[PDB]
Amino acid sequence: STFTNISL
Amino acid sequence: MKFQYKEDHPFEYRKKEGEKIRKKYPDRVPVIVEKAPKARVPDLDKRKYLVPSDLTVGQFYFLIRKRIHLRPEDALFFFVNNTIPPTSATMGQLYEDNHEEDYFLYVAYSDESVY
């Protein structure tokens, strides 16, 4: 179950 | 608090994933973000996030507002452990102080200032 990556 | 993520995932599974991801990404934190019960705002397209530890709570708040397409005129509040979090804290600080026993941080959002 993938994570959604938040970018900096 | 009624997060659907908890309803959908046994505790043992959540804790194993949270521990693993925190060890794997020291510069990020695992965060579940869900609409509060009764809130009159959109649900997010995604609920499980990996968030840079140095992003501030306030920056994450404005990002979430955009992701639910909220007009700047509309109200939105975050709740973490039934408390509105400090906006100047980093997400890493908020995680350290508020993560649950499964090593996830849970953030609810609502148009009402009461969870």
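Cβ from N, Cα, C; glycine included.
Quoted from Swiss-Prot, the note attached to the mutagenesis of B:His9 to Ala states: Abolished interaction with ATG4B. DSSP assigns B:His9 (mutagenesis position) to coil in the three-state reduction, outside any helix or strand.
DSSP assigns B:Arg28 (mutagenesis position) to a strand segment in the three-state reduction. Sequence-distant contacts of B:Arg28 (mutagenesis position), defined as residues of its own chain at least six apart whose C-beta falls under 8 angstroms from its C-beta, comprise B:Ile21, B:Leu50, B:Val51, B:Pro52, B:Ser53. What Swiss-Prot says about the mutagenesis result for B:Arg28 to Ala is this: Does not affect interaction with ATG4B.
For B:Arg47 (mutagenesis position), the same-chain residues that are 6 or more apart in sequence and have a Cβ closer than 8 Å to its Cβ are B:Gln4, B:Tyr5, B:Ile32, B:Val33, B:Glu34. Taken residue by residue with DSSP, B:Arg47 (mutagenesis position) is part of neither helix nor strand, so it is coil. Among the mutagenesis entries in Swiss-Prot is B:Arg47 to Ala, noted as: Abolished interaction with ATG4B.
On its own chain, B:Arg67 (mutagenesis position) has B:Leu44, B:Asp45 as residues at least 6 apart in sequence with a Cβ closer than 8 Å to its own Cβ. DSSP assigns B:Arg67 (mutagenesis position) to a helix. Record note (Swiss-Prot) on the mutagenesis of B:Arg67 to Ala: Abolished interaction with ATG4B.
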Quiz item: Within 10 Å of the Cβ of B:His9 (mutagenesis position), how many other Cβ atoms can be counted across all chains shown?
Solution: 18
